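Trainee: My questions all concern the structure below.
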There are 6 protein chains.
Amino acid sequence: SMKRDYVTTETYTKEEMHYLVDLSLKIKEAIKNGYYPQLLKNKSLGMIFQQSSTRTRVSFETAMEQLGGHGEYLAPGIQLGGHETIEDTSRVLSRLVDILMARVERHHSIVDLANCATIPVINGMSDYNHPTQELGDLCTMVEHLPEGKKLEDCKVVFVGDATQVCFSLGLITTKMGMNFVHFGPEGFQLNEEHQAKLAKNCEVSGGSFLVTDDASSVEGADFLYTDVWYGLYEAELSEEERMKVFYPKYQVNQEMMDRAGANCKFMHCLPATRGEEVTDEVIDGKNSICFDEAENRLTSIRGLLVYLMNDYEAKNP
Amino acid sequence: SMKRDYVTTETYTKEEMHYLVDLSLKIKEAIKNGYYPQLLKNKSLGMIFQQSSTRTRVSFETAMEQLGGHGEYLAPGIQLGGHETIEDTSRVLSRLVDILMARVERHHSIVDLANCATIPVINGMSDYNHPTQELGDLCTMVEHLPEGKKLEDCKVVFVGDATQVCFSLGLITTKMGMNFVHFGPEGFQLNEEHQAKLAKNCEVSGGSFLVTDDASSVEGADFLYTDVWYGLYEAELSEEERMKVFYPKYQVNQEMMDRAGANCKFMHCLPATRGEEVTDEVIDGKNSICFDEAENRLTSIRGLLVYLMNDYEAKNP
Amino acid sequence: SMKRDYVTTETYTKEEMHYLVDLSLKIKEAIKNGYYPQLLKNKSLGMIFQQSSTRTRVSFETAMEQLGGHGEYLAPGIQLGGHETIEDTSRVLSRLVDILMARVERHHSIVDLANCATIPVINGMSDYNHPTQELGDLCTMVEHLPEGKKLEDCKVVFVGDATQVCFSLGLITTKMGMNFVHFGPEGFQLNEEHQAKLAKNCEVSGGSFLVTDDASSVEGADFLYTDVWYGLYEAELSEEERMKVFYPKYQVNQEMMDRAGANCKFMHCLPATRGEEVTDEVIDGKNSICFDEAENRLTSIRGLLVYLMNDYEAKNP
Amino acid sequence: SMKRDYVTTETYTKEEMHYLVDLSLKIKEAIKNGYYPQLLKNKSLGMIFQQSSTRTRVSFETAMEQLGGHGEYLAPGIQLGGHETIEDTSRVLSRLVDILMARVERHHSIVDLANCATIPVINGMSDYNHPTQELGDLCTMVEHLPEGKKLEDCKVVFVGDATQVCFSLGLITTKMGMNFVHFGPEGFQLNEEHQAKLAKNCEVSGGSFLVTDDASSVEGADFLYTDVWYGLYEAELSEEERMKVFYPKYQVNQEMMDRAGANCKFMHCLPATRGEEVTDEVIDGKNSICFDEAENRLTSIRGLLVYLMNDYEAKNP
Amino acid sequence: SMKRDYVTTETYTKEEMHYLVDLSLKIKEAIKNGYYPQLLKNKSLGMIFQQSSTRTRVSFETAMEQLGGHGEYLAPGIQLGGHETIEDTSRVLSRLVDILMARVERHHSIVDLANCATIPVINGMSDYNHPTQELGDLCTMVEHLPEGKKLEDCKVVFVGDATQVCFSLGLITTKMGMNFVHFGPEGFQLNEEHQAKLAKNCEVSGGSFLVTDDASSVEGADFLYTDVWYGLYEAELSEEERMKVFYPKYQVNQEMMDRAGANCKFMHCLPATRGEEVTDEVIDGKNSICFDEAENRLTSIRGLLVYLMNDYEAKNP
Amino acid sequence: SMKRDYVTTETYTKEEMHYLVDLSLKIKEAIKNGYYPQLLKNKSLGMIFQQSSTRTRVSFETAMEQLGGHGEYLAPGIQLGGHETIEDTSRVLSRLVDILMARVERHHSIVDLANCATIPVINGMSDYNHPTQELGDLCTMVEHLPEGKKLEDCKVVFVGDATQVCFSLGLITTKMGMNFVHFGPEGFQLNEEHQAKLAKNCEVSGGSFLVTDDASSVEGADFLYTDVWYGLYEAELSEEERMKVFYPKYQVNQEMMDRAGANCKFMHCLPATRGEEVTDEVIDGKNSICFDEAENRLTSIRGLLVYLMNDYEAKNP
Ligand SMILES: N[C@@H](CCCNC(=O)CP(=O)(O)O)C(=O)O
Ligand SMILES: N[C@@H](CCCNC(=O)CP(=O)(O)O)C(=O)O
Ligand SMILES: N[C@@H](CCCNC(=O)CP(=O)(O)O)C(=O)O
Ligand SMILES: N[C@@H](CCCNC(=O)CP(=O)(O)O)C(=O)O
Ligand SMILES: N[C@@H](CCCNC(=O)CP(=O)(O)O)C(=O)O
Ligand SMILES: N[C@@H](CCCNC(=O)CP(=O)(O)O)C(=O)O
Ligand code: NI
Ligand code: NI
């Protein structure tokens, strides 16, 4: 083709993900030392958000500035579909910016945008997956690799609801050959189709996956990860409804961390509902890496933007 | 004076419009070859939008980045008029940005902004005209000039409603000495005052204009252009109402294109209502140049911004 | 510490404020001569607005571009507090931008943001004070210093309501050793706590302050300053209610200016309600400096941003 | 291969030379309008001079600065050949600069440098030819094209000694399909091998060439070109010796220009020996373009450097 | 005209020299604070040296880099005059660099270069004067202004030979309205024509000048300045010859400084012959400012280059 | 202190040398990928050469351009010492450039320059040592580390004369904990004082050193290094004299390489005298890394310049 998209890590090999991590960490280190590599000079990113965002939006906008380009915030309601067709919007934006991202209510919207645009398209989260979160989370696990452990020998346990972030964490950990668990209650577990995709990743990678409601599954976790309980932006569970499903068994508290292990690190994509999926004590505690993880939303987005723009330039000399 | 505005092409000569085209195409060619001329370094554009926009807004914001400056999106509701007077807003913005554009509900708002501001002001569309569309459309017609034809010998036919874009296309084609037709139904034709202005342009240019409901008027068109049927943002015609006025006589379909001529190119400012003013077959067909035309919204805005900033610097050494 | 904030000028000495003025005016002069000092290259400012703004918002966004960085407009409703705690938002933004500003409904919000963020935080106005307005106003008074007068011998009279801008003007004038008066009606005067803070400033500076409803207080003013009468954004006084309190005694009209003195300059933070706190004749008259003052919102913000980023870099080598 | 050299225009087609002219003139026009295209950013040119130079050396050094790179002056005596072999010098410099030029006493030296270096090598003049002079001279003739004439219908007459510049002018004019004459005395005419190469160029181009001692050959010249009479830097003819050969028949004086034609333009590569090959009256006269021609040494070198670096980057992605 | 030269300060007013000082010191302060104003971006300076130089040459070359341009070192022997006429060299260089300087054996050479070039020409020292030294020395005296003294009330005494630097110091001090003395032995004093020029400066400035062999003339000097005794580069006095003329009466030693005054500062253009015109004790002593003075060769050259390029751009829009 | 010099690696620890290698290789990799880190923006390097140079001079000049600064070539004969004292030259240059290097005839000259200058001074080779060669050579050995070997287990054998490069190679290899041999004839071996310094390095590093005329010493070398036989620039041995001392025993030929080992790499600082210290077959052969080594003169100089400028900025905030 003449471009590459980042809609799902399912289209990336382990080697490509490692390259993305390595590129991201090199850029991070330069900036830490006071030097900003101008790798996207005069390039323009269209940023389409159908939902609210702090970390994803600010990461894209900051990343562009840091690398010498600019991000344009197209707020909820440039509509995807509607009166103007997605084919028209996609072809028009392909002439007016160099690269696109979109956070979408429905996954088909990002797929359609990628299919119809002739410039790189990045999924900034859908109801299905969250691939920039995957890369940031991988950067974070690499930086916080336990002493004497290979990445592939790490155990990553996601606690709670089968969110798009849960699935995405499963996708990236299995892609990298790691050991993944979704610890969640029946009715809120990764589904058969999700699990088939995790198995497919493991066939190649030698990693493992388990989906279970067994509380002992947290034992030996190197990373213990959670997310909110209220579901999707269009149809939230109420406090009473979600507490009924998840509390207290799926609350990440100090007792759960102690059971997972003394050096187990706590992760959360954020925003967090303190007192539901995680207690103040854990998220603010010595083993929380969620703020390093949030920083790495920017770390990973810088590397990804550069990778995709380099690919585009290679295909369009 | 100490600045120049771009409110209407009525204040520009043919020679100035050619200069704007030539400048725009030089910048376009540089960028096509991977080089971004930093002609607006550290300059700031205030972008006031009273209505939704994809092409105009993204073109301004991208243009500024590409040329080394920045565009600020001032969303619907910095009010023009209201509690704070237009004189105050204009004088204040003149101290805080280098150049302004505004897409306005009512033409007097852009006129007032231009009259009261001491920096260049650009009309990003009003209920009266659409002069940046004119320049982009002219760039497009120049690029797609038929073999063996001079620009002045081209025939440009606008089909349908007497929109501000219809009038603007009349203004630019007549300014350049071309042959213009508005093919539209009685009651929805360019009015007496519009036509007097077209005649005035032709007195100088030697071009021609005709406003007619004769379907044979499309015959021999080099460019066949249309726009939506629903009218102005504040007071849309319903689907039933606009179909009653315009359908099927004013639908640009393959039969109309065949009648216009085999090499006639289709143009539309966009967004398009597929199945009303144009069929899928035409807009997606081999003779459609509307996506090149959309790209040239950015092409023309880059040249215009540079022209106006150069003029400002010449007057304010 | 590892950063410095700009929440109130109460934490700045006279010498520091002079340094800020001098830095701001040097940058202004360079730009006047066509040279843009790239003092914030690749730096990112998060701009959180809980209320509407023309001058503050555009000043921050333009300042960043002029100095080689970028400002991100985070529109009303990234919430401060709410579902996601202020501690979380603050720590997250500290990883994703280099510097923050916020215009807040309630002062505690900016205090909390500053306390929880590890990057510099700037108050873009609260219900308590308006410190960037202070610096811009000081730059303006320095530029318009009366012939043969020291800054400290100037008399600055604020007319009307005890707005946050009124208090801020009191804070800066007393900090610089000048003579301040709030001329306002009983019930709408700077309160006991405000006045205690002004007295504290004067203990150090040798300046003076008076809060009074005596109309003779305007006599001998070098600067006569006013603001709107309708109160705070969340709870406005109606036209009838505010006219009943303030009109005509507190209307700045030509007669009041004549009484203050022939060379007294008129100031207003803007937006102004013409016909209430000021007449057209005064604000558009020969002794009005409110548009120079508005320009100096940008002048002062450039200097402040550079000062705070330099401080940050000094503390984080 | 992995690079391209500019040792002789014999390896360039007419289309490539036109491209070089067009690129050079676009860059010239940008700079005339105050804009410097940064097309060689951070690139380093090694400049090896075995002989003195004003125009060639300054053109290369200025060109690099203008385009965002740098030229290094390697003065007579980094030796080519000698104790360190040319193979070693060439391979070493290929690691330490991006592009090379050399003005050489003997043509084999530039050939050897080009053959052994893996970066582009440019001939800055040898005893055989002078290809950057060719391109500058072509740019000059294009700019000064007579009214109503095609380039190919122009007549270019070189007067005097069969210098490397004489031969080079023959090479470029015949490559472009023009009509060339060397008007020179027997014993000092382009030799049989030179003429065979001119005939070979004309076989492709349809141009013409003549080598003659007939004074009537100047009649109808559009460009009349000359050079010094003293021969090569290592073995100059004395004043008496060269006057005996060339004077007065080959002196370009006003009478010769009048005979050539009223609009014939005078060219000289410079430095000129006033009173020998040209009189003060001609070189300082209204029809002299030698200073425009000297400027175009820089014009052409900018275009060439960019062309060769672009070619290198295309071959080494 | 279309440019301005800097051949002698005789063509500059006191106000222009103050502007040059002020500009130079602003640039110096920026660089001291770590910021390099890019005021000469992509501009090229030709640097012609007929004599050796450390301070002048390095100052020009460094200044260009610091301000975003480049200086080209044209070493002794691009000849001025000779085989190629000065008119030709001047016109050719005017096409190939933006600005020129030259250090020349004979003053007429710099005059001829300035007269024939259409770009700014700067005198880098001749046998007559040294105007960049003047500006650097003035910057130095301003920075080291004695407490409680105006510039005009300062006494500047040059000791020793009537060098071009001696005369230049007389020219600048008298231009600025200061009090100048040349303390030198009969036969080696500023001549009648020099003194007539100093008187002419004083007619305008109200300054004073004296040329004398009275040793009491050093008393009350604020600045005591000297230079070498060996004369001009082409015809040096031997050690014995110059000692016979000048030693010990004109040796600046600690006794002379004590007599001049406790706060008198020692200046020397450098290079110095330690043990002749100055002792180690003085030049390395607490009251020596010659290294600050040497730094200000660069300070002044930066300001001058910018001033002349700005003037050129103003005249050639 | 307020700066750091690079006169000898004797003042650097193993950890510092590793840091220098790592920094150099990061910069090299960026440039290989088409990105030039602007780490020395607007910085000026004075380059003083008392002897001829290709690799050192071009490396410094190119390095400065690549990193956004500039190098000034001060050719043989700004004299160090002489009429103007070294103290004066050093103090003057400290005001006029940011960093200095010098290639000197006598080591005391670089020591004096470093001691008297207040800016970083780099030794570009003396009669004693060659520390930039050390760093380039170390970068080269790291890049060409044999499979399955640690740097410290490598054997490096220098063949021939006890040149400054021989000693320097001993210094760096022993500093890094490697195993060094000088294989050279009696009378031309590293002397007692050299060897005492190598022993001192080994006391810390655990490396080894041997100085011997035993031809079996080459056996097991991982790197086999040589240099010219003619001695120092001021007093060369003739061909007959040096052949008498060194030939054929110390000629690096294919037989010697075969004896050293099949994967032993050949190194030479260059220029090489082919047919003396090395045969064509070896230097042009598959195991020669001398051109990679020459490239790494630039690799190492980039890292060193950045390291020293960063150190300077840290000490002079
Ligand atoms: N399951 C959650 C996932 C939120 C991911 N968070 C982020 O990407 C951080 P942001 O929203 O601040 O960009 C949901 O559906 O809302
Ligand atoms: N008659 C139409 C004109 C739309 C012009 N379109 C554009 O300028 C493209 P945009 O809206 O995406 O900027 C109307 O009044 O709506
Ligand atoms: N008392 C007024 C203060 C307005 C200050 N104005 C500004 O800062 C100018 P802006 O709102 O355009 O940024 C109020 O509470 O509204
Ligand atoms: N036949 C002459 C050619 C000189 C060409 N001149 C130039 O290239 C101008 P320059 O020497 O100033 O670079 C000779 O052999 O000397
Ligand atoms: N009278 C002395 C003047 C030297 C001025 N010195 C300088 O300009 C310093 P520089 O030579 O290092 O540039 C002479 O004729 O030599
Ligand atoms: N022993 C040799 C060392 C030469 C080192 N070579 C280099 O540094 C390469 P260069 O001279 O090209 O910079 C001698 O004394 O000459
Ligand atoms: Ni922006
Ligand atoms: Ni240079």
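Think of each number as a place in line: the chain as shown, counted from 1.
The header says X-ray crystallography, 1.6 Å.
Yeah, the Cβs are placed from backbone N, Cα and C, and that goes for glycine too.
Pulled these from Swiss-Prot:
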BINDING   F:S53, F:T54, F:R55, F:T56, F:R57, F:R103, F:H130  carbamoyl phosphate binding site
MUTAGEN   F:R55 to G (Swiss-Prot position 54)  Loss of activity with putrescine and ornithine
BINDING   F:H268, F:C269, F:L270, F:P271  putrescine binding site
Trainee: If you count the C-beta atoms lying within 10 Å of each candidate's C-beta, which of the binding-site residues F:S53, F:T54, F:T56 ends up with the smallest number?
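Mentor: Each of the binding-site residues F:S53, F:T54, F:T56 was scored; lowest Cβ tally within 10 Å is F:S53.
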Trainee: What are the sequence-distant neighbours of F:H130 (carbamoyl phosphate binding site), meaning same chain, six or more residues apart, C-beta distance under 8 angstroms?
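Mentor: Within the chain, F:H130 (carbamoyl phosphate binding site) has Cβ neighbours under 8 Å at F:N123, F:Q164, F:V165, F:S168, F:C269.
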Trainee: Non-local Cβ contacts of F:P271 (putrescine binding site) (under 8 Å, 6 or more apart, same chain)?
Mentor: F:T54, F:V228
Trainee: May I ask which residues of the same chain, at least 6 positions away in sequence, place their Cβ under 8 angstroms from the Cβ of F:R57 (carbamoyl phosphate binding site)?
Mentor: F:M47, F:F49, F:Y73, F:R103
Trainee: Less than 6 Å between Cβ and the nearest atom of ligand 7 is the rule; apply it to the binding-site residues F:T54, F:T56, F:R103, F:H268.
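Mentor: Among the binding-site residues listed, not one has its Cβ under 6 Å from ligand 7.
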Trainee: Around the recorded carbamoyl phosphate site, report the further residues of that chain (criterion: Cβ within 8 Å of the mean position of the Cβ atoms of F:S53, F:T54, F:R55, F:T56, F:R57, F:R103, F:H130; site residues excluded), sequence-ordered.
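Mentor: My list of surrounding residues reads F:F49, F:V58, F:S59, F:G124, F:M125, F:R297.
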Trainee: Determine the Cβ neighbour count for F:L270 (putrescine binding site): the number of other Cβ atoms within 10 Å of its Cβ.
Mentor: 20
Trainee: For the recorded putrescine site, enumerate neighbouring residues of the same chain (Cβ within 8 Å of the Cβ centroid of F:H268, F:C269, F:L270, F:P271, site residues themselves excluded), in sequence order.
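Mentor: Sorted by sequence, the hits are F:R55, F:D227, F:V228, F:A272, F:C290, F:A294.
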Trainee: Which residues does F:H268 (putrescine binding site) neighbour through Cβ under 8 Å, counting only same-chain ones at least six apart?
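Mentor: Non-local contacts for F:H268 (putrescine binding site): F:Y225, F:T226, F:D227, F:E277, F:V278, F:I283, F:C290, F:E293.
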Trainee: What binding-site residues from F:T56, F:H130, F:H268, F:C269, F:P271 have a chain D Cβ less than 8 Å from their own Cβ?
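Mentor: Contact set vs D: F:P271.
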Trainee: Taking the Cα atoms as reference points, how far is F:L270 (putrescine binding site) from F:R55 (mutagenesis position) in Å?
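Mentor: Roughly 8 Å, rounded to the nearest whole number.
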Trainee: For F:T54 (carbamoyl phosphate binding site), which DSSP three-state class applies?
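Mentor: DSSP call for F:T54 (carbamoyl phosphate binding site): coil, neither helix nor strand.
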Trainee: DSSP three-state call for F:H268 (putrescine binding site): helix, strand or coil?
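Mentor: F:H268 (putrescine binding site) sits in a strand per DSSP.
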Trainee: Would you mind checking how many other C-beta atoms are within 10 angstroms of the C-beta on F:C269 (putrescine binding site)?
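Mentor: Summing over all protein chains shown, F:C269 (putrescine binding site) has 26 other Cβ atoms within 10 Å.
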Trainee: Just to be sure I understand the packing, how many Cβ atoms besides its own are within 10 Å of the Cβ of F:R55 (mutagenesis position)?
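Mentor: 24, counting other Cβ atoms within 10 Å of F:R55 (mutagenesis position).
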Trainee: Among all the protein chains here, how many other CB atoms are within 10 A of the CB of F:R103 (carbamoyl phosphate binding site)?
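Mentor: F:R103 (carbamoyl phosphate binding site) is surrounded by 25 other Cβ atoms within 10 Å.
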Trainee: List nothing but the largest Cα to Cα distance in Å, as a whole number, among the residues F:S53, F:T54, F:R55, F:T56, F:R57, F:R103, F:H130 that the record says bind carbamoyl phosphate.
Mentor: 15
